[PDB]
Amino acid sequence: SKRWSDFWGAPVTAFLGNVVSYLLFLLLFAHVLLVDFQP
Amino acid sequence: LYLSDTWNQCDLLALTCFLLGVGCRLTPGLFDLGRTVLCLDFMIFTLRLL
Amino acid sequence: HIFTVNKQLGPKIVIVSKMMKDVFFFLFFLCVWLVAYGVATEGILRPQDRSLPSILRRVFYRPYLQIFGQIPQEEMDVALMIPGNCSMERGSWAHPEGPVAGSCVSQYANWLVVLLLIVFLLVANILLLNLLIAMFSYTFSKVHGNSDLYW
Amino acid sequence: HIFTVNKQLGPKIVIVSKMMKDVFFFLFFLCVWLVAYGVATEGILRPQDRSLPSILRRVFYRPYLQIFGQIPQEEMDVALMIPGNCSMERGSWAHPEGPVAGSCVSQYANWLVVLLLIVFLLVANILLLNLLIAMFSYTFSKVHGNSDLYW
Ligand code: NA
Ligand code: NA
C-alpha cells in the first residue's frame, strides 16, 4: 500500500486525472448537444 | 483575489452562460434560444484547454 | 536519407526534423479551435441526417478544408439555400445542396453561423498561419549553425 | 537584364539569382512527396480508364494543383459520388464526375484516401511553404551586403 500512494500522489497524475475528466466532460456535452436533445 | 484574475473570470463566464442556457431552455417558448446559447457556451468551455 | 550525403541538399534535409516541434504546437491549437468551431455550427443548425460518420465529417472535415481555401457556402447559409417545409418538427427549415450537408437545416439565427465563419477565418488564416511563419523564421535562424556542425 | 542599370530596381534584380538554390531544394522535397502521395491514392482506388497519359495526369497533376488551392473532391470520395454497378469485376464501385478521373472508382477503404489527402495538405501547405519562407528570409539577410558590393 506504498506504491499506490506513490503513483497517485504525484502532481503529474493529478494533472492527468484533470485532463482525462475534462475531455470526457466535453464529449458528454457534445453527445447531449448534437445527437439526443429532446424538445 | 478571485475577481482579479482572468481565468477565474473566464470559468465564471462559462458557468453563467450555462445557467442562462438552462433557464432559457426550461421555459416552453424559448427552446431555440437555449439551443443556441449552449452552443456558444461549448466554445467557452473548449477555450479552457488553452 | 539517401541524399544526405550530397553537398547542397545535405544540411537542408538535416534541418527539417528540428522544426517538428512548432508543427506539433500548431496541430494543438488547431484541434482546440477546430472542435470549438465545429460543434458550435453543428449545434446551431441541426441537420436531419444524423449518422455518426456524417456528423464527424461535418464537424472535423469541413473546417480543416476551410483553412486551405475550400469554403462551402451553400451548405450553411439561408440566403443561398432554397426554403421549404422539408421537416416534421416545429420551426422554419431550408434545403441545402450536396449529399453530405444533411437534408434539412434550421433557419434559426443563421447570422450567428455567418459570424462564426468570420471569426474562424480570422483566427485560423491570419492568427495561426502567420504566427507559424514567425516561429519557423526564429527557429531556423537559431539552429542553422548547430546543424552545420552536426552535418 | 536591361533594367539592372537603374538605381532602385538594380540590386533587387541582382539578388533573385542567388535564391535559386532554395527553390531547387523545394522542388526536390516536393517531387519526393508528390510521387509518394500520388501513386498511393492511385493504387488504393483504381480507375478503369488506364491510358498512360491519363494516369500520369492523375498522379503528377492533381496534387501539384492541390498545393495551390485547387482541390478536387468529387473525383476521389464515395460520399460525393453516385454509386452503381459500372464495372465487371468483384467488389463495390462508384461513378466519378469529370472526363479525366476515370469512369469507375473502387469504394474499398476510401477513408484512407481521405486521410492521405489530409496528410498531404499538412506536409505541403504548412511544412514546406512556411519552411521556404524561412530559408528566403535567412538567405536574403545574409547576402544583401555582398550583392550591393557586387552591384
Ligand atoms: Na483558393
Ligand atoms: Na489560397
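Note that chain D carries Swiss-Prot numbering, so the residues on display, from first to last, are 904-1054.
The header says electron microscopy, 3.5 Å.
Placement of Cβ uses the backbone N, Cα and C atoms for every residue, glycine included.
Recorded in Swiss-Prot as a mutagenesis result, D:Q973 to D or N carries the remark: Strongly decreased selectivity for monovalent cations and increased permeability for Ca(2+). D:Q973 (mutagenesis position) is surrounded by 11 other CB atoms, counting those within 10 A of its CB over all protein chains shown. A coil conformation is recorded for D:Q973 (mutagenesis position) in the three-state DSSP classification, outside any helix or strand.
A mutagenesis experiment is reported in Swiss-Prot for this position, D:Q973 to E, and the note states: Decreased selectivity for monovalent cations and increased permeability for Ca(2+).
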